[PDB]
Structures are given as C-alpha cells and as structure tokens.
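Visitor: So that we are looking at the same thing, I have put the structure below in structure tokens.
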Amino acid sequence: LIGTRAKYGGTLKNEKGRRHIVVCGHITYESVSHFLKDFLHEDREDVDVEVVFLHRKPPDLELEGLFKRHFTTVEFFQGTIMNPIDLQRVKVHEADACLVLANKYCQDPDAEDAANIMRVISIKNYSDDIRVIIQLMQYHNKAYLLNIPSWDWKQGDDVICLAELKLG
Amino acid sequence: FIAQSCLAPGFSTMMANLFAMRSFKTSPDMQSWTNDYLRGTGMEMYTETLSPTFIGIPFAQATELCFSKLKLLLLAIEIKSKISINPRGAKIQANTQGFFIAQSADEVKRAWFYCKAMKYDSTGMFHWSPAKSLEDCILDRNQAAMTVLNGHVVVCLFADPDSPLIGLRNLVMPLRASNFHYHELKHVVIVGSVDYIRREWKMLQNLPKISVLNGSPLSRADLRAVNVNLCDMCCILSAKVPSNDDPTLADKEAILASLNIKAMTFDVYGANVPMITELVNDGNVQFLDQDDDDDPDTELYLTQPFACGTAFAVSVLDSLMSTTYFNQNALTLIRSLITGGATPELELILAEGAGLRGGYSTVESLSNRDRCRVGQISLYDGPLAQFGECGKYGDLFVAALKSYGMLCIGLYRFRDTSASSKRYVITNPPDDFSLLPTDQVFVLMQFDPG
Amino acid sequence: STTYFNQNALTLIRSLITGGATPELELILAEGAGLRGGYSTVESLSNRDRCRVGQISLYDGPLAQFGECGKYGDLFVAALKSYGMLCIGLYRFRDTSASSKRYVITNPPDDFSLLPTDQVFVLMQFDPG
Ligand SMILES: [Ca+2]
Ligand SMILES: [Ca+2]
Ligand SMILES: [Mg+2]
C-alpha cells in the first residue's frame, strides 16, 4: 500500500501565442535524447517550439534529468493517447502536430504497426484537423492509414515508412 | 439482434433498451434528439393480466384501446400455452396475460382495473435446401463481379483458422424464416477465411442463398467485388481471441474495417453504407464515430453510435438475468422475436447432431407461416405517407393498425433535420408526437400469402 | 524533425530514392490488386523525362581531363553546361599510395583538387534512345 506514487499529472496550461507539438509512442532515454539533439540544433532556424511528451510509463532517473536540462523547452506528462482525457490535458487540439515514434527494435513489427495506427485513429477521433507524423515498420500497413477518412496528405499528414526508405 | 437489424436498421438498439431498467428524467440543457432518445430508453417490458372488459373483443381492437385510453402499448398476448405477437383475429379470453411496453410497472397497472365508467424444415418455420456443398458456394473475384448482388447482406468476418466457433447459423436462420417469401429473401455473402467457414458449414448446408468469398474484409477489392454500396446491411464480426495485451487494441480490425468502408467511393458514398459493428470492448465505441464528443465514463447505451444502431456489444445483455428470473415468458417473447421462431421441438432436432432436417409441406405446416415479422416502413410515399406531413404519431398508429394490421413500435428519425445521414431510435413515442416526412417507423407486419 | 519543419523535404527524399512514387500510385497499390499496367500514350511517355542518380568516372571521356589535378568547380560548370549533369559529391579512394576502399565526400568546395581515380555522384538527364 505505501509503495505507490503518482509523480506526473495535470493539464498543460501556458500563455497564448507560442506553439507546441506532442510526441508519443516509443519514449525511452535514447529515443528522446536522439530526437531532442536533432530537433534543438544550432544549424536549424531559431523558432520557439515547445516539445511535449506523453507516455503511460513513469520515466526513470536518467530520463528525468534529461527533462530538467530542457526545462524551458521540454515537458513530460503521464498518460496514453487512447484516453480522450489525456488528450485534452496536453492540449492536442491546439498543437501544431503530433509525432508518433515507433519501436524499431521490436520482435513483432506487425504488432508495433497496429498499435501505432490505433494511436492515429485516437488522435484523429479527438480532432480531425491535426497534423500527424508516424513511423511505420512495414509498407503494407500504410494502406490502413490511407483508408482513414480524416487522413489527408495535402494538409500535412505524413507517413515515414522505415522499410520503404531503408530498402530505397 | 444483428440479423434482425438487417431487416430493420436500428432494431438492435430498441431491443437492447427495452430490457434494461432505466429511469428517465427530463433535462432541458441538452439537444432535443437526445431528450427524445432518452425518453425511449425509459421504456421497459412488463406483463399484466387484461381486464375482464377486454374479454370478447379481438386483439386489434384491444391494443388500439390501450394505446388511446390507457396510453399503453400492447404487442403480445398469451393464448392457452403459446405466445403470439400481434395476432390478427385473436379474441381476448378470460385471464389473458398481456405484454406491455411502459415507463414503469405502475403504468401497466391501469390495464388490470378498467371498465366502461422438402421446401421447409420439420417445423415448417424456416426455408430449406438440399444440403449444398461448400465448394458450390465459394466465389472468386472474377465470378463475384459478374453476379449482381442487390439488397443483399454482407457479413465481414475476422477469424483465424483455429478461432473458436461462433454461431453463424444463429445469424442466417432469422433471415431464412418461413415468414418471408422466397423471392423476398436476402442473399447472404460471407467474406472471410474458408478454413474457418469450413468448420461451420455443417449448420449452413440446408440454408438457401448463401455465398462464400475467400479474402479479407479490409481489402477494397473484395468489398467492391460484392457491391457493398448496394447491400442492405454490412456486419463486421470478429471471432479472433483477444490478446488481452491492451483493451484499446482489442478491436483494431473492427474499427479499421468500419473506417475503411466509410471512406470508400463508388462510380456512391461510403458513409451511406449501412453497417453494424459488434464490439469486444465497450470503450472502443468512441472510435466508431468522429462527429461526437467522447467521454470514457459514459454508459454504452448513451453513446451516439449505439443510439444510431451502428454499434452493439454483449455487455447490454446482462439484464436478461433479472428479466428472465422475474418472468420466464419474457425470455420466450425475445427468442420468438429475434430468432424468427425457434420452438422447443427445433431444439431437440438440432441437438441430435444431424443438422437441420427438412419436411414435406402439408396443411398443418403451411399454417405456421402466418405470423408477424419485424420490418420498417417509410413515409416517403404510399397511403401512409400523408401522416408524415406534420402529422401525429397516434393518428398513424390507429390508421395503420386498422387497415394493414401493422403495429408501430417506434421511430427511426434523422439526427439533424437542417447534414448527416444518421438516424437514431425513439422507442414508443407519445400519441401527440409530431411526425416528419423523413421519419421511418418500426412495424410488426402480418404475413400476406402471395 | 526534418519532415515536421518542412513537408516538402520528405517529398524530395521519396522522389529521389524510390524512383518516383506519385500519390496516385499509393491508392492503386493500396487496393490490393498489385501493380496495374497501362497502355503507353503521349502523356505517359513524357513522365520518363526526369533526372536519375548515377556515377561517372574520370578515367576516360570528355570529362577525364578534369581529373589531372583539376578543380571541382571547373568540373561542375563544364558538366552542367554540356551534358546537364549536376555534381553532388565525390567517391574517392581512402588511400592513394593499397586498399580498394572509397569514402564519400559530400559537396566539396569549388577549389577542391581532383584526382584521376575519383568518382563523381551526378544527376543525369534522360536521353531518349
Ligand atoms: Ca423506466
Ligand atoms: Ca468519437
Ligand atoms: Mg429500458
């Protein structure tokens, strides 16, 4: 009974005017550090965009220290995309885009792709007008995303298929 | 429930709400369609003994009197026993048990005190076929295209070759009842793995007009090969065992199939294809529809997809424990209303293991075909169309009952009248309800020989 | 990060490594009938006129004279004007004094000194015939 704790929670509340994005999917220490190094780089044009992470597992000690070093730019919340309550907390309807990271080193690529596709359905269910960028392990699963009525490549929706790009 | 929805869309929602104890409280701070729908959910199913004043008069005069004077809907009676649903020319006898639809058991008390002040099976209740083989029904893309399937029923099945068997027989027989003429039967096309359908073909040999297509319902080529745009109802069924890894991942295929068809276009609209999807998880109903606000704590019967009849689950059938215990005849009425008529003799014949057994048509068997059936009518055209021009529900109920012997149960009305082609279910609207020309009526229609 | 900051960036990569995959090809393949052929017409044959990725060697040819201790900028201008070739980088021997291993130099300066054994990444136009 005493060995429990709820460290992360609460809704995202900040000022108006600035823009932010939501990152979900495979959130580990090296998944965030590699993403943040490329996202926040000197060569990139200086634009103030906030990065919000949403994962159902509590981060370990090393990941929490990484968030502290990016306190003014990176924030973390505990929750899942499939829950509409958690979607409102991180303010999905006002974010520029939602980025879904895939577990490249997965035993079953079919299982990983199916879970990622369901996240896009949940995101589009909350709001039809939202940019979604997703990693797909296999090309034949790209057909399912294209069949979504709210999916629209002309509006910024993009699919980055690792299998197509790697063999290309 | 799914099979009856093919004959009348939205019927599963009305049946599910009729056997769940719900207290209805009016609320002004919500949409009018929501208030109208919630009024129907308050209706339940009750049994009461008819007053001695009703003795002698036929059923048609009896149910009309209850609707007008007593504001109660009488749809079935017990004859010395047997249960008959909307019987024509059936005089009310002494101590006759009546089946009523009302807000509460206090309302039906008014019905007790009142005064002036081989073509078919052995039972002859289902159509029969001379045990056609599976290979004679398997269809390919090339030969399914040349076949013109109009007004048919498409069964989208997700099942592995070793998936646990589901009662596909329980889905086809209600569509093959003898109460339907052979020309008005609906062709059934099952899209799925024959390695699974082969295990269940034993119970489907003697059912006419059944087609099988090897493939996947998620493929647009297979759906176009069976003319999903022309079908009367598309059923998405999943027989695969849940992996229990995550409840939100239990209905990935069912949700994807629904979204796939909804976005298809034909040379005409994918969203116009009538579909009903059974959900393993109640919480996955939020993904079925996009133009609604999803709340994870809301009851399933309160959700928009369920109110429109496009969603179903087994979690709405727990209340049948209480319903059956308090009245055994209540369960008999449900089975005789959704299965197309399954007498206890049919139980022993099927339990032997030889499958459905046919019988030679005689005088006593053909009399069994004369029973009421579930259907829908539209006020667009016909003699009853003049009631849709801002008429009253009570006026339509009386006229239809006297002329065609039709019993109106509820309405299937557009959610928005100013749009989306989505219709919700209103169960037993008041006699003062205002009708619309676009409304559809759930009716119990008598059998017409010829 | 590349796709988020610019959607056109991902489109350029896909059109450069997949040989050209237009959004119409996405829907045809997603149906499930496989690759579908088409009868050659006037409008289709115009699609074949696009640049492609290839390599050239300074061992022999009109461009071989730039490999004799020449400059990368001189090779870039001459190839662009004559054959319409765009030089992206060099594929040069790791050791020039051995092992047959070559590394990649991306966008060398115009003052870069070339070698007769160097190979050039180029974007070559379509020549009908
Ligand atoms: Ca009630
Ligand atoms: Ca929804
Ligand atoms: Mg109820």
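For chain B, we keep the numbers from Swiss-Prot: what you see runs 507-586, 594-630, 798-947, 979-1129, 1134-1165, in order.
So this one's electron microscopy, 2.7 Å, going by the header.
From the backbone N, Cα and C atoms, a Cβ is placed for every residue, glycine too.
Just lifted these from Swiss-Prot, have a look:
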MUTAGEN   B:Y552 to F  Affects the interaction with SRC
MUTAGEN   B:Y1012 to F  Affects the interaction with SRC
Visitor: B:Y1012 (mutagenesis position) to B:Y552 (mutagenesis position): how many Å between their Cα atoms?
Guide: 20
Visitor: Within its own chain, what residues at least 6 apart in sequence put their Cβ under 8 Å from the Cβ of B:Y552 (mutagenesis position), listed in sequence order?
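Guide: Residues satisfying the criterion: B:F612, B:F613, B:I614, B:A615, B:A618, B:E620, B:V621.
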Visitor: Taking 10 A as the limit, how many CB atoms besides its own sit near the CB of B:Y1012 (mutagenesis position)?
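Guide: There are 20 of them.
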Visitor: Three-state secondary structure of B:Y1012 (mutagenesis position) from DSSP?
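Guide: Helix, per DSSP.
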